[PDB]
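The structure appears right after this line, and notes come after that.
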Amino acid sequence: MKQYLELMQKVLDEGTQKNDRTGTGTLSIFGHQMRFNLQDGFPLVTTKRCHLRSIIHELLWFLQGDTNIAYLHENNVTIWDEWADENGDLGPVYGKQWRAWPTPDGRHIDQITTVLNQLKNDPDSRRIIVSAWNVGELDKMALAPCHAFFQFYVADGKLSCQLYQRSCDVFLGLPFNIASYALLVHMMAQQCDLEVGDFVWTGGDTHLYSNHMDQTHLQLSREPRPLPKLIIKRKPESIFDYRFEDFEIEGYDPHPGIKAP
Amino acid sequence: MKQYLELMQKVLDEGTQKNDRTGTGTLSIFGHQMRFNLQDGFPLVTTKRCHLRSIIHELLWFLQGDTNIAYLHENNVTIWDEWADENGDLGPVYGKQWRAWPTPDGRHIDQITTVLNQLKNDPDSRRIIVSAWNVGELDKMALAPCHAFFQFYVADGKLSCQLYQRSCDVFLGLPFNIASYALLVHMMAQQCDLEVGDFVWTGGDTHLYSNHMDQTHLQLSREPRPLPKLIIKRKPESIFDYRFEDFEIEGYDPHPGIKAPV
Ligand SMILES: *SCCNC(=O)[C@H]1CCCN1S(=O)(=O)c1ccc(C)cc1
Ligand SMILES: *SCCNC(=O)[C@H]1CCCN1S(=O)(=O)c1ccc(C)cc1
């Protein structure tokens, strides 16, 4: 995608060399922002084939508030496998915070249900937010949230969303995360009877891993193609009732996928 | 400042006309990002006179974990007065969250002490963050946080900081908030023996209130002056021991103050 390809190139040209906790190096920058007008097409990177299948199952798993990978396993999604414990648990990562943020008095807060009621009853609210950054539960998580907080906004019947991504693997994670949130916006817009607006992506520590440089050079020699179009084939009863077969991507014509370690 | 006037101009050229929570109309954009290299100068708006006095007191108060206006009111800082209850309490706003975020198991997390230790011992960490966005306590606060979350970053011996401001009053709030965080970056950097890098500002709902329009256009007819320079006179034993008198601004030569209703 043009903005994506400019970000890759910016890391290459201005990133500084760092070490990470794994001893693998990176090139990184701090602070970046991109905007995707979702009416221009679904923002799925076309300079490498990206499979939506795992993206879609993970989003639906998040919305059910499940943090055990059994559901992912039933549908052959393995992106979370290395962080799960012997029981398949991740601790209270994304899903748990989205649907049942734990309060000190034993109660839970459903942030998605709050956001839907804010979109439907108070769309101009300036606090239509979902945070996964539960400071009190970071030590229990298998991984601290990378797509840490997001905010919705309504203008002229269009639903926009901005994501603050505190840590971004530009090659591997970013195309996946852009798609995931673009999808959620389409689903929310549909449940609130709104049109789709912008997906604003803001990065904190934004990097390219050292072992992703050949792959990055390959990707930057390719030209982007027109974006595909998302089709939701069935409008369910609520935001918690989507199924994998409700989504279709049309006109997706990417270059061959690029594998990365 | 250049970045600040460019944002005002973007809100006027692109913003959507809507209404705030109390009706008071707004022009708003969604999503913005700007950067201030702190080595170029302390980012205190010059196109209207801004008083650093109150910004300093507020930050020293936040850093103590205080949420009662008494310290502010004694020092003639009245910006939080309208939100305070009859006992001067604001609820567990900013400072409480920063210094003692309450966990489910009964612990409290001191996010400022954590970030200081992560800057001294693991400066390349990708989670050197402070969040005031405590979902479980938002409705106990007098106001939900507007400068909601911030992250630090270290490169080439310089400390940078990015703030996510979910709701931004561009004319009244923003000049204050930029100066507040640039001061925090300076304090933290001093404490970790680092040099200052960039303050990165990101906005969510970024608006101009309709009754600030003539003031905004007035300000937009002026040229930004050279940035003032911040002199910290002492190196306290910790980030929690700074005093009002440790801070001096030099070379501040602003255009006239422009009053406006909150
Ligand atoms: S800061 C990145 C840390 N890793 C993650 O959070 C992983 C765990 C599985 C989901 N995410 S991801 O960054 O969205 C991702 C998705 C797909 C691949 C191939 C890698 C990483
Ligand atoms: S989203 C803005 C909501 N209002 C506030 O949080 C106020 C209360 C006092 C501090 N803040 S402020 O926006 O930083 C501010 C500071 C100074 C003035 C003159 C107005 C507002």
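Structure method, as recorded: X-ray crystallography, 2.0 Å.
The backbone N, Cα and C atoms fix where each Cβ goes, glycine too.
Feature list (source: Swiss-Prot):
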{"type": "BINDING", "residues": "A:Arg21, A:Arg126, A:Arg127, A:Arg166, A:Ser167, A:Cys168, A:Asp169, A:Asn177, A:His207, A:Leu208, A:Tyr209", "note": "dUMP binding site"}
{"type": "MUTAGEN", "residues": "A:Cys50 to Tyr", "note": "Shows 0.2% of wild-type catalytic activity, but substrate affinity is not affected"}
{"type": "MUTAGEN", "residues": "A:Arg126 to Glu", "note": "Shows 2000-fold decrease in catalytic activity and 600-fold decrease in affinity for dUMP"}
{"type": "ACT_SITE", "residues": "A:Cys146", "note": "active site, nucleophile"}
{"type": "MUTAGEN", "residues": "A:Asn177 to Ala", "note": "Shows 200-fold decrease in catalytic activity, 20-fold decrease in affinity for dUMP, and 10-fold decrease in affinity for mTHF"}
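All features noted in Swiss-Prot, drawn onto the structure.
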| residue | record | Cβ within 10 Å |
| --- | --- | --- |
| A:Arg21 | dUMP binding site | 9 |
| A:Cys50 | mutagenesis position | 20 |
| A:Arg126 | mutagenesis position | 23 |
| A:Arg127 | dUMP binding site | 22 |
| A:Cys146 | active site, nucleophile | 18 |
| A:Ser167 | dUMP binding site | 23 |
| A:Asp169 | dUMP binding site | 19 |
| A:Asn177 | mutagenesis position | 18 |
| A:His207 | dUMP binding site | 25 |
| A:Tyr209 | dUMP binding site | 21 |
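Only A:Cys146, A:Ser167, of the recorded positions A:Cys146, A:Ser167, A:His207, place a Cβ under 6 Å from an atom of ligand 1. The closest partner of A:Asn177 (mutagenesis position) among the recorded positions, by CA position, is A:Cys146; the full candidate set was A:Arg21, A:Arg127, A:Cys146, A:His207. Closest to A:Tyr209 (dUMP binding site) in space, going by CA atoms and restricting to the recorded positions A:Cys50, A:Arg126, A:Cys146, is A:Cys146. For A:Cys146 (active site, nucleophile), the nearest neighbour among the recorded positions A:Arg21, A:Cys50, A:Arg126, A:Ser167, A:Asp169, judged by Cα separation, is A:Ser167. Chain B comes close to A:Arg126, A:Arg127, A:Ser167, taken from the recorded positions A:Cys50, A:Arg126, A:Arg127, A:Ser167 by a C-beta to C-beta distance under 8 angstroms. Looking at the residues that bind dUMP per the record, A:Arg21, A:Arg126, A:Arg127, A:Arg166, A:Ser167, A:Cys168, A:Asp169, A:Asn177, A:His207, A:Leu208, A:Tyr209, the two CA atoms farthest apart are separated by 37 Å. The binding-site residues recorded for this entry are A:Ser167, A:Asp169, A:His207, and the Cα of A:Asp169 lies nearest to that of A:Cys50 (mutagenesis position).
Between A:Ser167 (dUMP binding site) and A:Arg126 (mutagenesis position), the C-alpha separation comes to 25 Å. In the three-state DSSP scheme, A:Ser167 (dUMP binding site) falls into the strand class. The separation of A:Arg126 (mutagenesis position) from A:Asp169 (dUMP binding site), Cα to Cα, is 29 Å. Secondary structure at A:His207 (dUMP binding site), taken from DSSP and collapsed to helix, strand or coil, is strand.
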